[PDB]
Amino acid sequence: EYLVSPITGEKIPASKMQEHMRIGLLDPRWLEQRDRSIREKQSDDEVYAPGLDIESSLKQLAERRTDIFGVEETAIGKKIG
Amino acid sequence: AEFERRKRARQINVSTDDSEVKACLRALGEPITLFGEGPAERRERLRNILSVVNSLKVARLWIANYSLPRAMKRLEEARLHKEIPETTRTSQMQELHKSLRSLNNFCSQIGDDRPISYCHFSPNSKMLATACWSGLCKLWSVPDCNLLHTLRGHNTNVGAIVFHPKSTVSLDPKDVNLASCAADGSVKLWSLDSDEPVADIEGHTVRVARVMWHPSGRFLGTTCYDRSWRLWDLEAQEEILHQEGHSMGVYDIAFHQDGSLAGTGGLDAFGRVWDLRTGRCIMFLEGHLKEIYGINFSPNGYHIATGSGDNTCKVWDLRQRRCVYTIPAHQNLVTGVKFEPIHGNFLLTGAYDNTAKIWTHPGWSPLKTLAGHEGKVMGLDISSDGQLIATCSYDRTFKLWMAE
Amino acid sequence: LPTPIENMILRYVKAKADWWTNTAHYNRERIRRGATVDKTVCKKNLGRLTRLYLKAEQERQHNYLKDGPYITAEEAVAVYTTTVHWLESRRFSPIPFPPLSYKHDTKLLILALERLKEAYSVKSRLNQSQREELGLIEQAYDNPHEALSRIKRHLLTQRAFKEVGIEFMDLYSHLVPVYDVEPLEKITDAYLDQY
Amino acid sequence: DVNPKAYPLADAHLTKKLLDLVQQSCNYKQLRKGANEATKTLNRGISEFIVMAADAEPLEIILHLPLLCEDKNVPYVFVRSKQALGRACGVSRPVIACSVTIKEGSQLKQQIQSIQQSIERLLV
Amino acid sequence: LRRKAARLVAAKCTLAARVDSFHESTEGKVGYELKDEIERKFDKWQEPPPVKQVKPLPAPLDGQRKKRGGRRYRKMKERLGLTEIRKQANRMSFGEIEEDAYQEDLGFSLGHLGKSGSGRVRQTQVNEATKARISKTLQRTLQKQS
Amino acid sequence: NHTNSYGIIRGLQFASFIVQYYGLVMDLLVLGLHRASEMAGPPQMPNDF
Amino acid sequence: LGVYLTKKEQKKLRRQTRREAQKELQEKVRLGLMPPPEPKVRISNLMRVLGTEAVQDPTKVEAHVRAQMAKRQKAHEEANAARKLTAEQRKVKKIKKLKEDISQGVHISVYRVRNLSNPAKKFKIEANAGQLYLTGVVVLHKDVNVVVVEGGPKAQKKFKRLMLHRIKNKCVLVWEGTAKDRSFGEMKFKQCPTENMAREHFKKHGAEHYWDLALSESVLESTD
RNA sequence: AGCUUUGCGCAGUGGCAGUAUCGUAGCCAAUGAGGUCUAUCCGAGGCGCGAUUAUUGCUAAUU
RNA sequence: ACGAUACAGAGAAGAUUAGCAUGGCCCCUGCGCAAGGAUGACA
RNA sequence: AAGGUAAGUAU
RNA sequence: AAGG
């Protein structure tokens, strides 16, 4: 069950007509675009703080904000209670 | 420079299959997959790299003992007919010719809501069996077209249904009367009183085209698309000879009225006349192009006619072991070819030209074209009385013809 | 989303929604009372009020669909009978469908197109949507008969229409709805109104 | 092999001729793709012939087309591949049934008649 | 999503009916496969949207950029370029206190258009290059509506 | 997004006509069919405002 | 067993081939192997390209522009003509497309014409059969005119259409079919005053049955 | 022997529009994409994502 | 530890500019490729 | 009392 | 370059 390739002239089994045609007409522009995209997303510095840093910052905020957190309520900026 | 190498790389054909690409890369020794290398990058790397670089004996004896006396009796009958004055033979000849030219469409009955593939006359010429593609076989009264005993039939399209030669005459209605072939290869036996099959002959894993009894009524001949034809013995309830002589599928089988010979016409474009007494191909038909769809041994005992896709009906003479006349019958694929059952009075031909024609058996000249129908004439049969003609068609109707 | 985290987020959204609604209403009361406010706070308040009013309108439309028409048959019969008797007393002749060979057909189309263009008389820059709408107006003016044929086809067969955008003119006393209709339907509506 | 339910199966030469005619009909705006469009053409009696594939799984999803063809007196044939039939129709997706419509004055009339004659003498 | 659901379910029901009329797959294997396919398609339609990257603002740039000319550039220059009708409307006479011509918007004026001191005896003609035109896709939609 | 089932889109071009007609129905309900006919006058010679 | 291509597939192929050619030309130019392309100049483009040069030397610039245009036209004509089917090569393609392979089988059609006296009709049949490689025989009788035509299915269809519509007593197709091998040569138009020698001549080729059918059908028509 | 139809290339001349052209080892699709009108009727790509001076190159200036 | 002095000082704006070819769309013309249609011609 | 600092380089 |  070999069908002649309309794009290369070779013979492929009929189980691989559609995939051979889709791959055969794949623009190298797709390859260069994918390479560019890979370069961009693997080189940009992270903007927001990591998760552990976020947790530590929230812990410091809770320590220094007793009007929201904790049991006892000290002033807005104080940490003793 | 390297620009010309890049130009060469474009012209190189590389398989689009990932497994084939990996196999080719491993054959050259290069790593199959680099880090972060997908199938497209693998194909690109391959492109760059390529750019760089004992029952049979008993049955035969019984057939011979049944056939030799019949062949002899036919021989003395022919001798007596020769002794008959030539004026009487000529006179009955033009009487038959005038009777045939007066044929008209006697009746037209819808066999089923699907095309009718076969029609067969009962031995008493009072019942007609029609094989339909809907998987239903029906029995019709001959003098008046009305259904009298339907059959549950097969599941696929029914190829051919043939009455037992002794049916409706000698053997009881409850016994086997009919054999029908389907498009899945199944063969089922029938009785005139039971709609359900009496028995189900098996072994044909591939579609069987035609099924016809031996004239003795003891052996049933089946032709399969396995490049084979099989003979089924009713008494033994077991197939006898699965002969394999055709290069392609075997379509039609015709038996000798004497019972000594059997003729198989298949899609090989060639016919073979097997010997039922010895199981050897006595005579090999040759001359037809394309598949042969019809064959019938003449009651004379020495004439064979075959119909094929050549739009021709070749008549074969057994005495000379060669073709004698080629009848260019009809302008479409010829299917049904049949002589007068009693003697060689005439030849009836049917084709996909939605028409049927009648030819003098000796002279092979047209007498009356059974014009009519609106679909391809799949099959035809002539009653034992000889004045009844039935032609089923793709038109979902079968028609009767009698002289008026 | 696990059920405890989902419930936590639901409680957060409930509390934030309460605060959001109260802040929007308090800010709007300040706006109405004449409290000195900035443009950013007014824009945020207008957005919040649009969200709240549209949620209320969604609830109202859902209630109307669920509770059916609020006018009973008897009230509808009385109103319709009063209107019919008034129209018969005045011997009013119903306004027919605009004829294909209507004499004043082009004058009404010209008036409708001029009314549609009045929104750009003093404009200096054109939005893409404004550019497209004004191009439609120019095309309709260039070929009045094709535009009239399309208008008649819409009036005869068109029963489904595209969505309309809504905005609110932030008059400090109360919000005024502003509806944005598709330019293709706007020409038909304007001609129908004029006729 | 192929499903025996598709008894009017064309050979290689007729398969090539049928695919060529289907492509020409597509170029002439005289072809309908899909079993539903084939059924619509059969019901309206504007179908010259129906070409359907033998790889449809299950094949019973297009076995109603032969019945409609018999009812409407329209030739029908089975091709061995649903991927080549789709390609002939001009669509990358597989097509299991295509209908060649009737267009008066079409230059394909002679080829359509020849293909009809070839098909109608091949079913049995 | 109920229209697409109805279409897909109708197609699969037609397939099942065609199978059923021949009394095949009496167990329901074809029916179960079709129902599984329908459920998979429904789930795909209900699938949550994927994570989509936020596009940052482009960094301001001061380097020189070379832009091609030609027919396209000529047409864009003709369209966006200043027109005599607009060149004259940008000029306002000094000490010639005009009269208000638009109630709905004050300060609006035609400038030197059709006013003394413009220096032009004849009125400037309308530039046809600034004529309003509709989009190509919009033109396609209008053609389809016909 | 919501669909409008109750009430009118007052931003339509012809919404002015709908409002005036519906208000005329209101005036019929309020004035009645007799006082309104007296105010409007006979249809042959309608009264002024 | 060829595979056809969708219109989108064709567009993709053409686009990527043209893009590859353009990239190759740009690489050749940048690498120095090819000179950079000069701007295309027409009569309407003359001033826009060289207004400074057209002012000083109007006729010289006009001659240069016309020389460039004539060079482009000459290149187009040379490309077209270079790739042109020789006059004999045109016949070879035509002489081959009409030669069907009769190795598998030969299609035979038999026709019976009431009258075939016109020499122009005789020449038409002879020439049409000769061009279409339709070997056969024409036998002339008082009423029977057996026209056996053998060849390829396309030629058979064309020739059937010929006597059915192009050529006008009436023309009747006796029998159309196939045979394993050919049995007649080029058109001869044999004259057969009597039936016996016509049948004998048809028997010489082994195709007397065509004569039998034609004679029987003519007799039946006469009786009808 | 001419004539002529369809599709595919290759060029030449000319016209039009730059709110659009592409990319799809992403997904779905004649086993039906998508349906405001004509719905027991229509029949083909759609969506998501990416590229961009709303296709991309050279050339000439200033630099 | 500023400030005084001497110098610069437009202390707030990718202000860019043309030509051609590609690309899209729509014809027309020529040539090639693969198929086909209709018709004319005596001894 | 402010919302009124040119940003510099040298000595 | 000079100042506390």
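In order, the residues displayed for chain D correspond to 5-128 in Swiss-Prot numbering, which applies throughout.
This deposition comes from electron microscopy, 3.1 Å.
Heads up, the Cβ atoms here are built off N, Cα and C, so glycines get one too.
For the mutagenesis experiment D:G38 to K, the note given by Swiss-Prot reads: Abolishes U4 snRNA-binding. Within 10 Å of the Cβ of D:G38 (mutagenesis position) there are 16 other Cβ atoms, across all protein chains.
Remark: D:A57 (mutagenesis position) has D:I66, D:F82, D:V83, D:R84, D:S85, D:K86, D:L89, D:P98, D:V99, D:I100, D:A101 as non-local neighbours, by Cβ distance under 8 Å and separation of at least 6 in sequence. Where Swiss-Prot documents D:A57 to F as a mutagenesis experiment, the accompanying text is: Abolishes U4 snRNA-binding.
All protein chains shown were included, and the count of other CB atoms within 10 Å of the CB of D:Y80 (mutagenesis position) stands at 24. Under the heading of mutagenesis, Swiss-Prot lists D:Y80 to A and annotates it as follows: Reduces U4 snRNA-binding by about 50%.
Following the DSSP three-state reduction, the secondary structure of D:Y80 (mutagenesis position) is strand. For the pair D:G38 (mutagenesis position) and D:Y80 (mutagenesis position), the Cα-Cα distance reads 14 Å.
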